[PDB]
Amino acid sequence: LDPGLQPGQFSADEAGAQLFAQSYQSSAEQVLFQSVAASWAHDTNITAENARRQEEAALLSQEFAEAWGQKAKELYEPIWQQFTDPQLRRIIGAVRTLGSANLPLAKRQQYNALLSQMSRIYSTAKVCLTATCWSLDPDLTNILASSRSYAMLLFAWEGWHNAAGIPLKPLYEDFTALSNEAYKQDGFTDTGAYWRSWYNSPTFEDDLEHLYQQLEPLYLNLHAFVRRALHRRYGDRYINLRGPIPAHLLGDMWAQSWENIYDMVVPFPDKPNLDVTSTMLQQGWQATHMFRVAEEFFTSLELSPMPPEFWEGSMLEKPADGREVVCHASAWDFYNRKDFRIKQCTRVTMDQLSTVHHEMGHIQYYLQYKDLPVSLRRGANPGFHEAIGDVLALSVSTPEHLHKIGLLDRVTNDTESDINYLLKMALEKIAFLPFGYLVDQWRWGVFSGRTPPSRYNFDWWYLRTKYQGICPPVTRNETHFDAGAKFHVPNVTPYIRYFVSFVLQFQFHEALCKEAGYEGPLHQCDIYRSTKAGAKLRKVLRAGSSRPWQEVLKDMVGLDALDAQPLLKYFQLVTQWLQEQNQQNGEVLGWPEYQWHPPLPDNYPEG
Ligand SMILES: *[C@@H]1O[C@H](CO)[C@@H](O[C@@H]2O[C@H](CO)[C@@H](O)[C@H](O)[C@H]2NC(C)=O)[C@H](O)[C@H]1NC(C)=O
Ligand SMILES: *[C@@H]1O[C@H](CO[C@@H]2O[C@@H](C)[C@@H](O)[C@@H](O)[C@@H]2O)[C@@H](O)[C@H](O)[C@H]1NC(C)=O
Ligand SMILES: [Cl-]
Ligand SMILES: [Zn+2]
């Protein structure tokens, strides 16, 4: 470690911690920057040499973390948590968690290489027919979104899960062991316990389970209504009205958002078409327009525009030179208070416009907290970070807003149009909830050893069936590693944040809508141009992780806890409608034929 980056001496006291945190921040930006930069260079241009550079950068970060971590423990391990300065306690608490820097050098290098190889496998996996091969984004994504051929959907689903998941399994086992070895040295029973600790709630798992109990009936009704729609297209051979839905038929590789099958389920087809994708295409929208439109919503609230560095540095389309890249959308803070970027293989669709807002929400958070101490440059919890852009996107997707931006000519305000809109939003928001909940239940079980390698797939599918009510369309066994075919697993990005965000965003939306002076139905609120809503949101953003999330939330929405009631209020009309429709249609709610799997197509896979 460069002498300039090494820790000096400080008194074994609070006033010493302060000068310590200051000296840390002075070097930590440089170390954070070099790491993020090396990661960027790799993720926008996956080469062996870029992976090598990224591993060396990670090693340097671990040296830094070890040196500053050991020093924090040297001076404070017996005494440290009684500091009067709460922000200083949070800074120190973070510095002293070494994580993978607890590993001896050889195991650090093993750990860093496993992360690089898992990233490479996921982001370069292909499905091959011909000598021609399909990438996940855009090719397989487009098949899942727009093919209605059971056999073709099956080819893409099986192809992807086999190509990504199978080779990842042995690496993921090794990663899990090393990760646990690392975090056990910080005092945590396993890595999952460390991830859950970010929510600073002793009742976190119970609180989540109680939220889900309130949400589950909404999902069960949406599921039954959708299953019926699919039965009408695919027939009795491929859809069991009392069994799980085949996992490839819901518009999305993970069945996690069902927005792409909106045309099959839309209750009132003769009302305005709320999927504006075809209008974006007809109008000639490109990625640049989508980002500028998202930016203008932020500036309408008197939040910050995207800086020149963002426009100059970002990767907003998949490179056309055919470079391998990580296409999964992400937002980047380089920790130098200047560089902030999005890396997105943007496609011209309505859902992608939502994703642009999601990512830009991350960037806005970064811009607003850039001057806090580097340890406090995080969301009040990770769920807050995931919610910011989604909240704006709730206003953007309203038929009233879409009209304002030239994407929906017809204006209607009637009960059928409301049901259509709420059903569309339910396909995006309600359909996700079981998935958002289950992914880290799976991973917490892996980290804890409740799910050893011999049960990775068995337990994955148990949870997928339990929560989502889906089944794999071909037989799976433990050679398969279907959890690994979801970005966040090989890229070691925690998932519970998304479940938390999907609840939180409605709490935020309700609060901002009230602040805006809006007095109509919550689902028709548009906060566009509300500088009062902007100011309330800015308060959250500027806090970073400097204060307890429960207090930040209380200041914002008037309650110190996650609460499903705003989500339930938002969806109330369609919740009631779906329940009525399912009863009238004689549906079974749930999937009591839990063993059921669809047959294979007759000529599969030939053709
Ligand atoms: C992608 O990464 C590679 C390195 O892994 C870059 O290749 C280097 O490019 C620089 C500047 O053009 C050269 O001077 C080196 O000789 C190159 N090294 C190798 C190993 O080829 C490549 O330029 C990067 N491409 C993009 C588009 O950023
Ligand atoms: C796991 O499954 C692998 C391939 O799937 C199998 O063959 C396809 C065509 C289907 O018939 C499917 O039902 C079968 O499971 C096998 O190559 C592999 O042997 C299986 N793993 C173990 C340990 O048996
Ligand atoms: Cl999280
Ligand atoms: Zn995000």
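Chain A is numbered as in Swiss-Prot; shown residues: 30-158, 162-639, in order.
So how was this one determined? The header says X-ray crystallography, 1.5 Å.
Note that Cβ sites are derived from N, Cα and C of the backbone, with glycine treated the same way.
Non-local contacts of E391 (mutagenesis position) by the CB criterion (under 8 A, 6+ apart in sequence, same chain) comprise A361, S362, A363, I374, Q376, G421. Under the heading active site, proton acceptor 1, Swiss-Prot lists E391.
The Cβ of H520 (active site, proton donor 1) has 17 other Cβ atoms within 10 Å, all protein chains considered. The active site, proton donor 1 annotation in Swiss-Prot covers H520.
The C-beta environment of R529 (mutagenesis position), restricted to residues of the same chain at least 6 apart in sequence and closer than 8 Å, consists of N413, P414, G415, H417, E418. Residues or ranges marked as chloride 1 binding site by Swiss-Prot: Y231, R529.
Long-range neighbours of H394 (Zn(2+) 1 binding site) (same chain, six or more residues apart, CB within less than 8 Å of its CB): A363, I374, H417, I420, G421. The annotation Zn(2+) 1 binding site is assigned in Swiss-Prot to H390, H394, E418 on the grounds of experimental evidence.
While the structure shown retains the original residue, Swiss-Prot records the mutagenesis experiment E391 to D with this note: Abolished peptidase activity, leading to increased levels of amyloid-beta; when associated with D-989. Mapped onto three states, the DSSP output places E391 (mutagenesis position) in helix.
Under the DSSP three-state reduction, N445 (mutagenesis position) is assigned to coil, being neither helix nor strand. Mutagenesis annotation in Swiss-Prot: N445 to D, described as In Ndom123456 mutant; abolished dipeptidyl carboxypeptidase activity; when associated with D-318 and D-445. In Ndom1234569 mutant; does not affect dipeptidyl carboxypeptidase activity; when associated with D-318; the structure shown retains the original residue.
Taken residue by residue with DSSP, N509 (mutagenesis position) is part of neither helix nor strand, so it is coil. The Cβ of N509 (mutagenesis position) lies under 8 Å from the Cβ of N489, each of which sits 6+ residues away along the same chain. Experimental mutagenesis at this site is recorded by Swiss-Prot as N509 to D, annotated: In Ndom123456 mutant; abolished dipeptidyl carboxypeptidase activity; when associated with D-318 and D-445.
Under DSSP, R529 (mutagenesis position) is assigned to a helix (H, G or I) in the three-state scheme. According to Swiss-Prot, the mutagenesis experiment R529 to Q carries the annotation: Abolished dependence to chloride, leading to reduced peptidyl dipeptidase activity.
A gap of 27 Å separates the Cα atoms of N445 (mutagenesis position) and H390 (Zn(2+) 1 binding site).
With respect to ligand 4, the recorded positions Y231, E418, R529 contribute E418 as residues with a C-beta closer than 6 angstroms to one of its atoms, given in sequence order. What surrounds the Zn(2+) 1 site, by Cβ distance within 8 Å of the Cβ centroid and not counting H390, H394, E418, is the set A363, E391, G393, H417, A419, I420, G421, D422, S533 from the same chain. Residue density at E418 (Zn(2+) 1 binding site): 25 other Cβ atoms are found within 10 A of its Cβ, drawing on all protein chains shown. Each residue contributes its Cα atom, and for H520 (active site, proton donor 1) and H390 (Zn(2+) 1 binding site) these two points are 16 Å apart. A Cα-Cα distance of 21 Å separates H390 (Zn(2+) 1 binding site) from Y231 (chloride 1 binding site).
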